[PDB]
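Some notes on the structure that comes next.
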Amino acid sequence: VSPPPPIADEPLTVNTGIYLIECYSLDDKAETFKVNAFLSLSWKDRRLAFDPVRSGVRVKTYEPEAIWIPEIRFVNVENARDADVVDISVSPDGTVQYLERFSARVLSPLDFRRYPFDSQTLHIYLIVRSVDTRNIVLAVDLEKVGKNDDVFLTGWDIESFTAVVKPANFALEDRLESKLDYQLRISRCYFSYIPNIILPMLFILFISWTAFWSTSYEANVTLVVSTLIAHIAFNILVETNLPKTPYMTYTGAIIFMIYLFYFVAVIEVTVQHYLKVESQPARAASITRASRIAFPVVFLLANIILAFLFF
Amino acid sequence: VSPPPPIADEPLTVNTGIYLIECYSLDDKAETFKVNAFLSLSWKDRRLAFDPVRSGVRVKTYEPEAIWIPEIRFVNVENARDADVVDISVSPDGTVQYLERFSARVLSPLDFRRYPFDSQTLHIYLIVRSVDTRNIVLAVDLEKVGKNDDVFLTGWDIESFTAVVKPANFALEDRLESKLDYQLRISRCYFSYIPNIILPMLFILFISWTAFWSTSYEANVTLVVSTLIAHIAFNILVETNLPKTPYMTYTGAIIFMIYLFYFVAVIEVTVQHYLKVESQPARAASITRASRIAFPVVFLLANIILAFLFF
Amino acid sequence: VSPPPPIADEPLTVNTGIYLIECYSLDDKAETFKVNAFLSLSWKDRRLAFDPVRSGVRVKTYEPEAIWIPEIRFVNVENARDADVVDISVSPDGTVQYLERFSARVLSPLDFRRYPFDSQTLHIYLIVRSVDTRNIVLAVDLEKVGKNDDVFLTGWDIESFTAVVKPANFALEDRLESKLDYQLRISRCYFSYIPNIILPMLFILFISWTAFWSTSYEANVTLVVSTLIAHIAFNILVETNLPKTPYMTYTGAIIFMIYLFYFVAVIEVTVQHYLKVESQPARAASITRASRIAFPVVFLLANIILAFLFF
Amino acid sequence: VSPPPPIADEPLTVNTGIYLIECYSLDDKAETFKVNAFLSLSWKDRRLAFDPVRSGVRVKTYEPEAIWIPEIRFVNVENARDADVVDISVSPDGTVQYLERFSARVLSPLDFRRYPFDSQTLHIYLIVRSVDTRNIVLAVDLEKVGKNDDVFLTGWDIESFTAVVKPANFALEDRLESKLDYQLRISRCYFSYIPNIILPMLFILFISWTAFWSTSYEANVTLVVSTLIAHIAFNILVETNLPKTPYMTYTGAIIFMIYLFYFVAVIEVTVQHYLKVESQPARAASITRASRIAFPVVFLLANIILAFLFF
Amino acid sequence: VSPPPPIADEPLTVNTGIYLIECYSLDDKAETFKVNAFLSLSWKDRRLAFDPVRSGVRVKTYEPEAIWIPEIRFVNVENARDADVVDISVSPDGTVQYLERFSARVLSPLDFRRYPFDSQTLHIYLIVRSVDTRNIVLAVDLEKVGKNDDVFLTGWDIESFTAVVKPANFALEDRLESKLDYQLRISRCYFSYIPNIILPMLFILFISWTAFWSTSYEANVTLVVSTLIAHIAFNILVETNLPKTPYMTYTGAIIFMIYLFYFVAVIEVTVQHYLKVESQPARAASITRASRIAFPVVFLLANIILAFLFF
């Protein structure tokens, strides 16, 4: 079987359509997600045309081996998909209606800079490579693009599944390739963020600041250094929840500024003590009492600096 | 091979039956479980009917390629199943008795809000897609739905394996699909919660409260801050046992309220000290002595608030 | 090829035999072990009988496709085995001697209640499903059941590999199945428990008890609370060695009772201090001095309670 | 099919070309990376030559089985690649144009001595083994060597993909092999190095040095030993980011020297105390005051020693 | 195709040869290593003999399916190898020269008692099972046994790859098997052990001993108990580097004895305090001053006891 010969000089249009049955295994670290879907392809091969009256039937069904079928592939997949052909139907004019169910692991890049208020745009790129006998381009049948309502990705909200209708047609290793962009949009979700990461990290930070209602260098050193251990040990506890990136994220910045407020708290505590033992308990107490409004306010305003920086 | 032609206008009934041989690899995080089972299918194709007298035999056995067999598929599977056909038997009337042994990884959503007293309902969804020549619906042979007695899922109690007999018949990409719901019910199980998570976490919390039988700001700061480290380090130790969810669970709420009781204990300790060094040891001692009934009672009642909130 | 017709009304005996070549990958968590072995099957198909004189040969060798061979399967495997047929030999009477080398991942349940003095019984269950034309039962050729001497499972002692000769014959989805139990016994092994888990955990516990040779509430609070952190951090260190079960184990009980001895030590320390600051240093000292024989003795006797409870 | 016979005594040239479609799964620990690419091969087999006029066609397409095709293999792969032949085209002169899409896991050694300013050179080694009837050598078509612009490796910058045009021709197990070196260059990237590993580790180190503005052996011991715990716990937190190597890295040296500055700080603190309690508070204070310029300066200069050692 | 008939009653010699191309993925825990190599086999099948003059060619090449080829297998592999036949060459006399490239995961037992100065002997065991028609033995072609110079195993030194030429011929399940031992000798390598495990663990241990230049029970308790936490937290940090074995290793013994020196340090500190508060500061100071030479010397000598015990 050859590809269908062209009527004029025109290339062959294949009408694509992905319907998401399941989506699962978004690996935030590997920048992958697994998907289980229908792929529908449709084109016109007039070599397969027939008379519905003389053949007796409205629709002819073939096996994949029997007829010509285009080699459609995914670009951004790890390995080629687990495909199973569901149905091949040819109408009287020669219009082939192909359908397969596939499952593929997909590499779409992720951006965690606004964690845990980030949203993502997952791509599924479909290509077809043209042949020597005829050129092939993809098109999108927008009625055959959708998703099951049961489609769930725990800890995200699946907003929308579409495709960009204009395919990207381009030359590669001396032949025309036609690429299509199918986009799954999603938006994050971590109702427990505040009680699982933020609130206990604010509490351990506030505990360090009770050293501004105290003058014991021995109690203060225990307060500030022991709660710094408590902070690091807590960061250890929530390490699994936080994104491990080579760049700075929003939650990551909050964390960093907290390590800074531990450093500045120690400076104060050391200064307050150096002034009191250096017989200036006037200036010593003036600083420690100022820190009690200075630290919380500077914290709140810097957090507004960050918030506004990222959003 | 086409599907069997209909006698009247009726659709084709396939009689389904899943018998669980093994169940294993419930991944609480990925919301999957692996299963190894028999799938039995049964329908009537009168094109395969024969005379037992003239054929000489009572039952004819075919190969899968030889005869028409419906394309049954699972909905909520990662990849299509590892199927091995066990037996195909056709009786004189044309009744096909199909049997295969499969193993599949399955995506059923899990709800840990009532951890570790949660129960689950694992779904295995069977579909069949109807064809142009004839409509197909699934039915359930409830005598062929069951499970091996050896079937174990460590840390759960396998309660029941059934199917919802009314199939869900619906149109999808222009054809009728017939869906079936097979439900594995399970219920959790963790005797170690009481002896592995709750009791040592109550002990480390109680240790923090011995600061209400003390007036040393230096001993008290060590008591409350060191036991807060002990709490976080313990939470680290039992991190593997606890469910890593984007939502708030019951055990997770207990944990959170404990981080709050550390914060409130520090407030008290700081206030008691601020009053004693501010020459009001009457009010200082009044508070610290009140906390000794206040803290434990508030704890017990809040835990009853939580308990009743979740149950 | 059909199954061999019966001489009388008798069912077909297949003579089984597993010889373990390697065993490896015991996953204590997943309750699996991998195995690499020979499976030998032997039955009589008199349709394959021949005259050694007229055929010219002593033994005829066939290909698997050529002759009838029973569908033997494992029950408690994740996926069906990686089988490679080694030899098929038919003697003049029609006795088929089949041999294959397989490797399979196996689900046998494990019991860690007596960790690290537990022993296990790993099952490999062989089934055969009878057919419409004839009934099939398994038998054990005990000369063809054994294990290579190199067979090693690091951290255990491979005691014995046998089979229970009486097969379990039973009806399943309307046909007779014949099941066989092959048992690999194993017994645990951990000299490092004493020098890796128990001894450093007794040392950190004893360190907490030097607070009975002291009256400083500040040193005592540091001793008991700091060593409790040391205990939890050590439990973290040996978390990989200890079994993560939903039930209580023997080592797990020892651990739990140690968390209790930290709680009781804190009670004492708090009471001793409350009596001394409440001007009763007679009773204060009486208790602290009694704890010095009370604690170690109660520990030793409770450990004998536990020991005897589990053994 | 034999290899094409030589015109003269010359060997057969195959023109190679790898175009990277995706690259992913760089395992820093295992020294692997996965890749998905096109491999293009081109040679002249004049046995396949044809007359475009009499054959009627400009280009003949064959199946892999039909014609002779060289066994090209990768050297440094774990398992042989997942190859799928995309197109085989023969022009009138007998020039075969082969194209396949493969995905392979690759073992290229990595050097982390200059972490996190290291750059890498990933190799993909192509071999062909010559045969008895004729010698085979690889050549590089540099226009067919390239990479997709979407090719991403999170936390690195993909600089360049080329091949060394001079193939390495050599005798192995009595035959000529022709090897080619395809090099993917990459350079590291951890913009957050300073902000997540270095800065909080300098802060916890500086906190230890506030013991030079103090004379309390009890506060100083808490300062230096508690911040040493904070250092180790932080190193635990950033363990995932740091490379696990059997050799010394640059970041690893910084870490090591920090453990040394904790040791030397303790020596000082112990000496300062030993002199003050040994009634020499002149020399005691002289040392502690000197450490306040000595420690930071020695640190800065040693870090310049290291920096210059590695770069 | 049957095996070649014997000329006399002699058995068939197959000449083996493994050439290591790559070696990788030594899993210290699972006692496996992956390997990628050439396997060369050579034997005489006179059924394949030909006249070079009449056939026209000097050497005939066959496909694996075409001719008889022995079932050579590995003993100590997890799954049977990923084999790809590279070349089959038959000379005029019937001498088959087979070559395949395989990759296999291999189970060779490892001994870490002298970690990190241990050396290993990795086995690759080749078997052939004799058949009913003829006996088969393996031989070693020592010119076809070697390794690529690029062969690397990070953190080890690949010393040598040979085979024991005398095959082990033996009866198994009623037939002769011929076994061969191919040995890869490797030796460990960890310069970072001294700068990653031993030195910071000696520093944290030395810090505990500054309590012999001090008489404050409160500072001493903080010194010894806080550095014991620091020791456990550090052991946590280097847990990944250290071998997780059921037996006692050399590095493991060093670790254990360090936990003992923490226990003995606490005993001293408790005794020194009990004597000073029990008004015997003569004996109290005598002990503490003796410990300053006793502890370091006993440490050094015990480490020489260990060193000499293991080596």
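Residue numbering for chain C follows Swiss-Prot, covering 47-357 in order.
Header says: X-ray crystallography, 3.5 Å.
Even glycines carry a Cβ here, placed using N, Cα and C.
Listed in Swiss-Prot:
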| type | residues | note |
| --- | --- | --- |
| MUTAGEN | C:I244 to Y | Marked gain of function, with a ten-fold shift of the proton dose-response curve towards lower concentrations |
| MUTAGEN | C:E264 to Q or D | Decreases binding affinity of TBA |
| MUTAGEN | C:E264 to A | Decreases cation selectivity. Decreases the binding affinity of TEA and TBA. Nearly abolishes block by Cd(2+) |
| MUTAGEN | C:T268 to A | Increases the binding affinity of TBA. Weakens block by Cd(2+) |
| MUTAGEN | C:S272 to A | Increases the binding affinity of TBA |
| MUTAGEN | C:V284 to M | Displays an increased sensitivity to propofol but not to desflurane |
| MUTAGEN | C:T297 to A | Marked gain of function, with a ten-fold shift of the proton dose-response curve towards lower concentrations. Also shows slower apparent rate constants for activation and deactivation. Displays an increased sensitivity to propofol but a decreased sensitivity to desflurane |
Among the mutagenesis positions C:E264, C:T268, C:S272, C:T297, whose Cα is within 10 A of the Cα of C:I244 (mutagenesis position)?
-> C:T297
Provide, as an integer number of angstrom, the distance between the C-alpha atoms of C:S272 (mutagenesis position) and C:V284 (mutagenesis position).
-> 18
Check each of the mutagenesis positions C:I244, C:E264, C:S272 and report back the ones whose Cβ is under 8 Å from some Cβ of chain D.
-> none
At the Cα level, what's the spacing in Å between C:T268 (mutagenesis position) and C:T297 (mutagenesis position), rounded?
-> 27
When each of the mutagenesis positions C:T268, C:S272, C:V284, C:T297 is checked against chain B, which show a C-beta distance below 8 angstroms?
-> C:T268, C:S272
Could you check the mutagenesis positions C:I244, C:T268, C:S272, C:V284, C:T297 and tell me which sit with their Cβ under 8 Å of a chain E Cβ?
-> C:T268, C:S272
What count of other C-beta atoms do you get within 10 angstroms of the C-beta of C:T297 (mutagenesis position), across all chains shown?
-> 24
The correct three-state DSSP answer for C:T297 (mutagenesis position) is helix
Among the mutagenesis positions listed here, C:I244, C:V284, which has the most company in the form of other Cβ atoms within 10 Å of its Cβ?
-> C:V284
Would you kindly give the Cα-Cα distance separating C:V284 (mutagenesis position) and C:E264 (mutagenesis position), rounded to the nearest Å?
-> 30
Which number gives the other C-beta atoms within 10 angstroms of the C-beta of C:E264 (mutagenesis position), all protein chains shown included?
-> 18
Using C-alpha atoms only, work out the spacing between C:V284 (mutagenesis position) and C:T297 (mutagenesis position) and round it to an integer in Å.
-> 12
